[PDB]
2 protein chains.
Amino acid sequence: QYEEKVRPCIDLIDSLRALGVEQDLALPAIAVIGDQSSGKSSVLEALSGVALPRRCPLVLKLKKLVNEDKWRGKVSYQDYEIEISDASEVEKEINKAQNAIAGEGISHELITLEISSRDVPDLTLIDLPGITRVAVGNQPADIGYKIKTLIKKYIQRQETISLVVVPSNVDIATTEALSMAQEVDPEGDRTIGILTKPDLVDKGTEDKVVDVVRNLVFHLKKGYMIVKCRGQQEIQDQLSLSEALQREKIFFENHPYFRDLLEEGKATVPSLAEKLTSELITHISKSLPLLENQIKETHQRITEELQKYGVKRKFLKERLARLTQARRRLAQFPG
Amino acid sequence: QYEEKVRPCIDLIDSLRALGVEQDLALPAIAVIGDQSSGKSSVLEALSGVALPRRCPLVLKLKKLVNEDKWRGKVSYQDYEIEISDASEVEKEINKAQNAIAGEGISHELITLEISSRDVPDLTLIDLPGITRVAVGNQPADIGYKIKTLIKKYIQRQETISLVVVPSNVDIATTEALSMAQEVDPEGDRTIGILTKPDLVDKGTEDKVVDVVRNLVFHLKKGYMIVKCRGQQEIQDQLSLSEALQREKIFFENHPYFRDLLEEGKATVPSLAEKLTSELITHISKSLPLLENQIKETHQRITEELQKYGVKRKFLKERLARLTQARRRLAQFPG
Ligand SMILES: Nc1nc2c(ncn2[C@@H]2O[C@H](COP(=O)(O)OP(=O)(O)O)[C@@H](O)[C@H]2O)c(=O)[nH]1
Ligand SMILES: Nc1nc2c(ncn2[C@@H]2O[C@H](COP(=O)(O)OP(=O)(O)O)[C@@H](O)[C@H]2O)c(=O)[nH]1
């Protein structure tokens, strides 16, 4: 059992997404973006409390158990739906997901990871493959372009909040992820910054980081958070994610510069978790009253096009049947 | 007095550049490019042995004294030419240069720094302003674009070797500087990589760095070098550049991973210095035999255009007078 005061809104959006209506209907979403090796999957590991594999969208559904506190997991992709038993079984199951989902560049097909735990927020996130600028190894030359196209698909929509992951040890102005966010959101009204790797910041440089997190260099309405996740040695030693939280807490409390950020409510995964639930709820709340008319408008313009060209047909009869299903599912809200 | 076996070639190119002929005549060059805060000016500080200020092209002319060993410096920009007395006087003089040269974005006007010292290589470099992707602060929104245009002006030319500065603590595939190099040089035949900040690499991650420097991730004909320059605390303590070399030496000799790179001749500023002189000489050598005909071809096509439109006139009579001066100066070679 969950908090039935937060779940209905989150579950509603998840159900609409799972209907395959997002091609024609923008749905409230938090898209996670970052340059390759910015620590994006680390943040997800910390938020979900589970290890993820060493590309295509990943829908992460986190559900906070208020009740009996039995860890449950589930992975869905295509026709597969597989119940996970242990938390350390998860990495294995996504590895498998990522296998079936990728035959030969980037895939637009969704893998959905659902986790019910005492230690997870009530939160849905869409994680998007890391941005590269140079093509390395045996991957195609247009892989960067394709990654960008997949990212734009989400982030160009007004209904998407961009969650930008940036390492503290790189200049904020050089981030491609943030650059893309500024492109679609010049005012910086639907972008949140997560800084990582605060332990790797050059000594004498920490004040620059503080300036960023305090919203003084590149301004974001919704602000910034700073986090410390497992370093490579800690991953190499298979350090538990529970201990990683404990270590993060100690790191910020003892930090000569970052303690201020902690006291200002701008540090640690637990505080990030709460901030992301608030942001998600506020953002779904914004779309709630409009959904019924947007569905109606779009069902109207697709019926127009149906009449124009046909009256490819059976494909448009499948789009409309999905939109009808969206209207029905919305009519059930909040139950 | 200098080694008159290396100076004639380097001085020849410098004299042609100073004639203002590079608009119509590609000249052998090493352009230094990097993302903002990649440690680019640090590398230049180490190579030149002098401190540089905290934007427009900077032509760095380094001349190794074989003779009496009296440190000499000179800064030229527009009509100014100012003789520098001390090595620590330099930062001040470029600050002044950068003032006169920038009235209100990026300037294409050249500031030329000439240094004659026992401790400098025989080397000319064109340093280009750092790349940004996000516009911060009170700077114009198209500043990134303008920086890129200035960089492309140099690096699109076959006669330009791109010297790409990349920090070891960022994923090689995410570098915009390297991305631009790959764009104009897909084969990777006229690009050199300099990795910086090897001390800031995450523990358990050093092997990735080694892989890069050994030319195994993104392949460059001319290869990679790795260097350690002053960190911010050391700059804050005004650590001498002589001691910085000593420290770099000790750092690589004692490093559990990077010692191999040192023994493979791929580390330290002194080894970089020698590699850059070789590369410059080889590259000027490549253009030497062609220069006379290229000048003639271009003097021919500008006389064609002179005839076409005119026969704006006095501007083309000034381009041709510069090309005539280039042909004369070449006719003096090697004296
Ligand atoms: N020291 C340190 N290392 C981190 C931190 N966050 C992430 N990393 C490391 O940075 C690397 C890149 O992180 P990852 O999550 O794989 O990046 P992604 O490619 O953006 O998903 C990994 O080796 C992590 O161990 C941090 O807060 N501190
Ligand atoms: N620890 C460490 N810091 C470095 C190294 N090289 C450069 N830095 C620092 O990184 C910052 C950016 O360097 P800078 O040369 O100003 O970058 P630019 O903007 O590319 O010219 C400066 O604060 C330097 O002190 C290095 O090898 N080690």
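Following Swiss-Prot, chain A shows residues 44-97, 104-153, 156-362, 639-662, kept in their order.
We read in the header that X-ray crystallography, 2.3 Å was used to get this structure.
Here the Cβ of each residue, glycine as well, is placed from N, Cα and C on the backbone.
What Swiss-Prot records for A:77-84, A:178-182, A:247-250 is GTP binding site, and it gives sequence analysis as the kind of evidence. In the three-state DSSP scheme, A:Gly77 (GTP binding site) falls into the strand class. Neighbour count (other Cβ atoms within 10 Å of the Cβ, all protein chains): 27 for A:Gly77 (GTP binding site).
Looking at Swiss-Prot, you'll find the mutagenesis A:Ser81 to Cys noted as follows: No effect on GTP-binding, nor on viral infection. The local packing around A:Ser81 (mutagenesis position), expressed as other Cβ atoms within 10 Å of its Cβ over all shown chains, amounts to 27.
Taking a C-beta cut-off of under 8 Å and a sequence gap of six or more, A:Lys83 (mutagenesis position) has these contacts in its own chain: A:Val75, A:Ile76, A:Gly77, A:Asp178, A:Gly181, A:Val216. The secondary structure of A:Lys83 (mutagenesis position), as reduced to three states from DSSP, is helical. One mutagenesis experiment catalogued in Swiss-Prot, A:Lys83 to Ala, is accompanied by this note: Loss of GTP-binding. Loss of potentiation of TRPC6 activity. Loss of protection against viral infection.
For the mutagenesis of A:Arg640 to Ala, Swiss-Prot gives this note: Fails to sequester viral nucleoproteins, no antiviral activity. The structure shown keeps the original residue. Here A:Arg640 (mutagenesis position) comes close to A:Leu357, A:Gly361: these same-chain residues lie at least six apart in sequence, with C-beta atoms under 8 angstroms from its C-beta.
Per Swiss-Prot, mutagenesis A:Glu645 to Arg is noted as: Loss of antiviral activity towards CCHFV and LACV. In the three-state DSSP classification, A:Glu645 (mutagenesis position) falls within a helix. Taking the Cβ of A:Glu645 (mutagenesis position) as centre and 10 Å as the limit, one finds 11 other Cβ atoms among all the protein chains shown.
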Whole-number Å value for how far A:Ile182 (GTP binding site) lies from A:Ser81 (mutagenesis position) (Cα to Cα): 10
Recorded positions near chain B, Cβ-Cβ under 8 Å, from A:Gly77, A:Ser80, A:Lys83, A:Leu179, A:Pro249, A:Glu645: A:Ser80
Close-lying recorded positions around ligand 1 among A:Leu179, A:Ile182, A:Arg640, A:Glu645, where CB distance stays under 6 Å: none
Spatial neighbours of A:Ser80 (GTP binding site) that are distant in sequence (at least 6 apart) but have CB under 8 A: A:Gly181
Inter-residue C-alpha distance, A:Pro249 (GTP binding site) and A:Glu645 (mutagenesis position) (nearest angstrom): 49
Number of other Cβ atoms within 10 Å of the Cβ of A:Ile182 (GTP binding site) across all protein chains: 22
Whole-number Å value for how far A:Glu645 (mutagenesis position) lies from A:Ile182 (GTP binding site) (Cα to Cα): 33
